[PDB]
There are 2 protein chains.
Amino acid sequence: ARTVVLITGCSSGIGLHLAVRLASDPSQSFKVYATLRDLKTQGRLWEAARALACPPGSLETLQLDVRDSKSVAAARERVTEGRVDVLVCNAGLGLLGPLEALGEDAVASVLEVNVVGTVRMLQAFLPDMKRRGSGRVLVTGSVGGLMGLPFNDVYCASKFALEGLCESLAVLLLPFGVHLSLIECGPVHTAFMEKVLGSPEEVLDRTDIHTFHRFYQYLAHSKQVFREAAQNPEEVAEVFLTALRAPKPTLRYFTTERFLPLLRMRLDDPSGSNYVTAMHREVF
Amino acid sequence: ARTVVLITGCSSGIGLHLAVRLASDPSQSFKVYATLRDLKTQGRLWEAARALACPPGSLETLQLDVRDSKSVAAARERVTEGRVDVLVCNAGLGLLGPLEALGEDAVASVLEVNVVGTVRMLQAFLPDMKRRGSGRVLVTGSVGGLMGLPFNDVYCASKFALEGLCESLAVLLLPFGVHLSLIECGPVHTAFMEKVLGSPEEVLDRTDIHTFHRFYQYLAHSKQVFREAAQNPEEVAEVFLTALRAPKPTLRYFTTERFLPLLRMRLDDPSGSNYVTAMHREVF
Ligand SMILES: C[C@]12CC[C@@H]3c4ccc(O)cc4CC[C@H]3[C@@H]1CC[C@@H]2O
Ligand SMILES: C[C@]12CC[C@@H]3c4ccc(O)cc4CC[C@H]3[C@@H]1CC[C@@H]2O
């Protein structure tokens, strides 16, 4: 009962943090369906849930594989309330390394999960929301979906894709009463994030010494930005709640304002020259 | 010999028009490899080539299926000059209709062709260009890759994806001497384009009467813009040549300036509200 919320990718990151934040809310007004690709990773969620003493029945875990429309439909049947008021499309994958070093299947997976996965969720849940004339969909964005970043080619491709998919739907949904918002996250404190970055030899034999040397420089710079600007998951997760509660929500919510100046010079020059130059000088 | 150019998707559209435009150039300085997914569609290309009296040996057709890395590699071996100076990533698919009415495989194909296909081409051809310290890659963009359009959700997703993939690479390639440019096309006179649009019943039984009614309104509006603003393929194809010849090319080349005001109000308001409102009022 209550405001039924369904979130994808709750085994860590803002997803897990958002589920427990909702389920543990003092008002006890949200019933939460935290979905995970592999249930064997539900431990963290439950330990975090017990840590915030979430009332029994405010949090339920479902196995949902966004790469499978059959998994998406089945999970939709498990929603006992037979209604979803807030859908949070959060599941996502990252990809780092020179374009030529990335395996084809890896590239195919990031699009499949990040973009198509979100398409599968919306196809399954959008119809009913339009029929009711109400619903809210929140999508986890990234400033990497607002500007291109070296060595994150395919990652930015998928995030830029969400921006376009969402802006299009938004124009159409305006009259149907269903709201759609993107939460533009900058870097969020994920120790695992700063540890995933770092690939010597394996990358070296699949690229050239000059691209490799550039990858190193990018990694060094990346570590700096993360350290000096990574936000608390609690700060980010709360933005999801600000959007979620806004009577007339905007299409975009920015969790931080530090990256806004770099985005402005990106439009003052539609030819992309200024940006490409500024970003290169700053990263190299 | 000469400036070797390889283009994808030459069975019609700007691709075909660009190949013959290059191969027939008075200076006879371009050797052209026009690739097609199905060779049985090479007729038009050849008839157009004969119409512009292209010298023998200035145009060669190769079957290249961008959805297959095996096809991409094989075609790369057919390049007798053993070098590619200008790669034009043009192959692409469109998709129209309410998100919920689009089949999953159709959505998967547009990303596979438009985005991954471009990834497969760059992985195969980027390395060599970096090793030489020179090369030019031109990618066919769309203003639908710069702003979201109702009923073109997945199409805009794929075009927004190219924008992100390219802006990222650009930042990295700046020092390697290889140039990458996007050609932002508005609508181009394609009779087939205005005839593809239009789907009653089939769409109706896979959506609701209100979305259907909106689809109709969008189609009506789409027909107007095309009629009042579609450009000649010769005008667009020439932009590809302006980029191709620029000593220091920019990241973006716009074939028309009419859509620039609508793009400006899109950044003056990063929350996306103004744009979503303006585009809805204009389209509905
Ligand atoms: C795209 C992200 C936000 C923007 C970050 C940024 C922003 C600007 C910059 O100069 C470098 C970086 C490196 C890490 C990036 C992040 C990686 C994941 C995160 O979502
Ligand atoms: C995205 C395209 C350019 C922009 C066009 C536009 C631009 C603005 C607008 O008000 C409506 C349309 C409808 C058709 C669109 C086109 C469909 C294909 C073309 O590339």
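In order, the residues displayed for chain B correspond to 2-285 in Swiss-Prot numbering, which applies throughout.
Quick check of the header: X-ray crystallography, 2.3 Å.
Using N, Cα and C of the backbone, Cβ positions are placed for all residues, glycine too.
Per Swiss-Prot, the feature NADP(+) binding site maps to B:10-38, B:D66, B:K160; the stated evidence is experimental evidence. Proximity of B:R38 (NADP(+) binding site) to non-local residues of its own chain (separation of 6 or more, Cβ distance below 8 Å) is seen for B:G10, B:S12, B:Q64, B:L65, B:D66, B:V67, B:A92, given in sequence order. Mapped onto three states, the DSSP output places B:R38 (NADP(+) binding site) in coil.
For B:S135 (mutagenesis position), the same-chain residues lying six or more positions away in sequence with a CB closer than 8 A to its CB are B:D86, B:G178, B:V179. Quoted from Swiss-Prot for the published mutagenesis B:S135 to A: Abolishes phosphorylation. No effect on 17-beta-hydroxysteroid dehydrogenase activity.
Shown in sequence order, B:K160, B:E185, B:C186 are the residues of the chain, 6+ apart in sequence, with a C-beta less than 8 angstroms from the C-beta of B:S143 (mutagenesis position). What Swiss-Prot notes for the published mutagenesis of B:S143 to A is this: Loss of 17-beta-hydroxysteroid dehydrogenase activity.
Annotation comment: Swiss-Prot describes B:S143 as substrate binding site, evidence class experimental evidence.
Swiss-Prot documents B:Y156 to A as a published mutagenesis change and attaches the note Loss of 17-beta-hydroxysteroid dehydrogenase activity. Contacts of B:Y156 (mutagenesis position) defined by a Cβ separation under 8 A and a same-chain sequence distance of 6+ are given as B:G95, B:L96, B:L97, B:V111, B:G145, B:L150, in order along the sequence.
Residues or ranges marked as active site, proton acceptor by Swiss-Prot: B:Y156. DSSP assigns B:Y156 (mutagenesis position) to a helix in the three-state reduction.
Under its mutagenesis entries, Swiss-Prot includes B:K160 to A with the note: Loss of 17-beta-hydroxysteroid dehydrogenase activity. In this view, B:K160 (mutagenesis position) is surrounded by 30 other Cβ atoms within 10 Å of its Cβ, with every protein chain counted.
Quoting Swiss-Prot on the mutagenesis of B:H222 to A: No effect on conversion of estrone to 17beta-estradiol. Secondary structure at B:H222 (mutagenesis position), taken from DSSP and collapsed to helix, strand or coil, is helix.
Taking all protein chains in view, 11 other C-beta atoms sit within 10 angstroms of the C-beta of B:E283 (mutagenesis position). Under mutagenesis, Swiss-Prot gives B:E283 to Q with this note: No effect on conversion of estrone to 17beta-estradiol.
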Cβ neighbour count (within 10 Å, all chains shown) around B:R22 (NADP(+) binding site):
21
Set of same-chain residues at least 6 away whose C-beta sits under 8 angstroms from B:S30 (NADP(+) binding site):
B:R3, B:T4
Go through the recorded positions B:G14, B:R22, B:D26, B:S30, B:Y34, B:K160 and pull out the ones with a Cβ less than 6 angstroms from some atom of ligand 2.
none
Can you filter B:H18, B:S30, B:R38, B:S135, B:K160, B:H222 (the recorded positions) down to those whose Cβ is less than 8 Å from some Cβ in chain A?
B:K160
If we count other C-beta atoms within 10 Å, could you say which of the recorded positions B:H18, B:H222 has the fewest?
B:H222
Quick one: Cα separation, B:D26 (NADP(+) binding site) versus B:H222 (mutagenesis position), in Å?
38
